[PDB]
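Peer 1: Handing you this structure, nothing more for now.
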Amino acid sequence: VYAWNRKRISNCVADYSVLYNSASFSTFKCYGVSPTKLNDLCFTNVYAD
Amino acid sequence: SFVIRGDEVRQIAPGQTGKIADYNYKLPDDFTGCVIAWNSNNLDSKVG
């Protein structure tokens, strides 16, 4: 928990529909951006803890 | 009236996104009403 990993991801393409169609996730609340309008955007850097 | 999974009770609300909320039952943002739900595992569940 305290030693949380941080993976910097760059130069890739992600569809994010894998996060939708998978029902194993019991917690999925996105805060600053709508996750459905994600594949039509592009961002500088993305970090995955 | 319908019977859904306990994980899908989440989705019956305005502005919600999910499988049931998008493909089975969608509720408008300007909803003027109410929703009531209760567990029925003793009734709608066969032994198999």
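By the numbers in Swiss-Prot, the shown part of chain B spans 399-446.
Method of determination (from the header): electron microscopy, 4.0 Å.
Even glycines carry a Cβ here, placed using N, Cα and C.
For the natural variant B:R408 to S, Swiss-Prot gives this note: In strain: Omicron/BA.2, Omicron/BA.2.12.1, Omicron/BA.2.75, Omicron/BA.4, Omicron/BA.5, Omicron/BQ.1.1, Omicron/XBB.1.5, Omicron/EG.5.1. The structure shown keeps the original residue. Per Swiss-Prot, natural variant B:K417 to T is noted as: In strain: Gamma/P.1. In Swiss-Prot, the entry for natural variant B:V445 to P states: In strain: Omicron/XBB.1.5, Omicron/EG.5.1. The structure shown retains the original residue. One entry in Swiss-Prot concerns the natural variant B:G446 to S. Its note says: In strain: Omicron/BA.1, Omicron/BA.2.75, Omicron/XBB.1.5, Omicron/EG.5.1.
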Peer 1: Please report the Cα separation of B:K417 (variant position) and B:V445 (variant position) in Å, rounded to an integer.
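Peer 2: Here the two Cα atoms lie 27 Å apart.
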Peer 1: Using the alpha carbons only, what distance in Å do you get between B:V445 (variant position) and B:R408 (variant position) once rounded?
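Peer 2: So the alpha carbons of B:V445 (variant position) and B:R408 (variant position) sit roughly 26 Å from each other.
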